[PDB]
Each structure stands twice: as structure tokens, then as C-alpha cells.
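The structure appears right after this line, and notes come after that.
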Amino acid sequence: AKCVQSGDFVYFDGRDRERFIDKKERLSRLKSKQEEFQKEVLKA
Amino acid sequence: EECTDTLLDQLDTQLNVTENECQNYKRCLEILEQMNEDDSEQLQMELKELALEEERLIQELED
Amino acid sequence: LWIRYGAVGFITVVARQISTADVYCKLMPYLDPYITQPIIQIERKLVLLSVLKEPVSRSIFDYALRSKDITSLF
């Protein structure tokens, strides 16, 4: 439960070594880039 | 074990969805940038001509 | 015509629900095969109804849907 609260866990099958917290940060970063493109598209 | 794998699977799907939307915006921006700038002035001149034709047709229809 | 205008109803409601950026980047690509001209003002029911391509002929559409070998036909 301690690993789940801090998000310091990874898939048990080893398919991906990126932690849940790391994936969450990447998802937020990608969402930010998407909005930046969307804004430039809106301006254009 | 199952709950942790299910949580990572859901987060992995969200990441892909964000990447696809980012790719689409990158493509759409490139498409709008590559589409030659349609002459706003040329369309405005054409519109003024069509309005005159309509006004002519309105008078002709009245007649 | 009921289905045809029904589709206009769906596309017009969808076009009003999404952002203008998404309309051009995502909504337009789904509609492009059925529209005669690329108009950005898809949000106006009158505009979309005016830009629709002519529907399939009832004789053609009915004859295809009535075909027993629709898999082979398609």
C-alpha cells in the first residue's frame, strides 16, 4: 500500500520500467504540449 | 497484483491518447501553415460583385 | 430524407459541442467524404445543410440494401 500511495510501483510483468508516477508526469507534459499546439492552431 | 497492473494499463492508455491528440495538432498546424493563404482581398472583391448582382436581381424581381 | 436530415442534426449538434480547433482538426476529417465544400462555419445548421453532397439515389441505395449477397457486392 505504501508503494501505491507514493506511486513507486511498476508493472509486475516487466513490460514497462516507467513508474506510475513517472507516467503521470509524462502524461501531464504531453497534455501541456497538446494545448500549446492547439493554441497555435487556434491563432492560425 | 491485479489492481496495480490494471492501474498502469489505464494510465498507459491515457498517455497514448494524449500523444495521438498532440500528433493531430502538430499535423493540423502544419497543414494550416502549408495551405496557401487564400487571398482575403480577392474573395472580398468577388463578394462585392455578387452583392451588386443580388441588388440587381432584387430590383429585377421587384419589376 | 428523415435519416439524411437526421444526420445533419447529429453533425450540427456535434459541431456545436466541440472546440473550433477540434472541429477543424478532428470533426472536419470525418465529414470531408460527405461534404461538397470545406466550410469552417459548420456550426450553422443552414450552412451544413447547404454543403452536403447529393444523397445516394433511392434506386441505387434500395437495390444494394435489398441485395442478398451484400457481402459479395461490397
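The numbering of chain A matches Swiss-Prot: 56-99, in order.
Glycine is treated like the rest: Cβ placed from N, Cα and C.
Under the DSSP three-state reduction, A:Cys58 (mutagenesis position) is assigned to helix. Taking Cβ-Cβ distances under 8 Å and a sequence separation of 6 or more, the neighbours of A:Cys58 (mutagenesis position) in its chain are A:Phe64. The mutagenesis experiment A:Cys58 to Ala is recorded by Swiss-Prot, whose note states: In Atg14L4C4A; fails to localize to the endoplasmic reticulum; when associated with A-43; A-46 and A-55.
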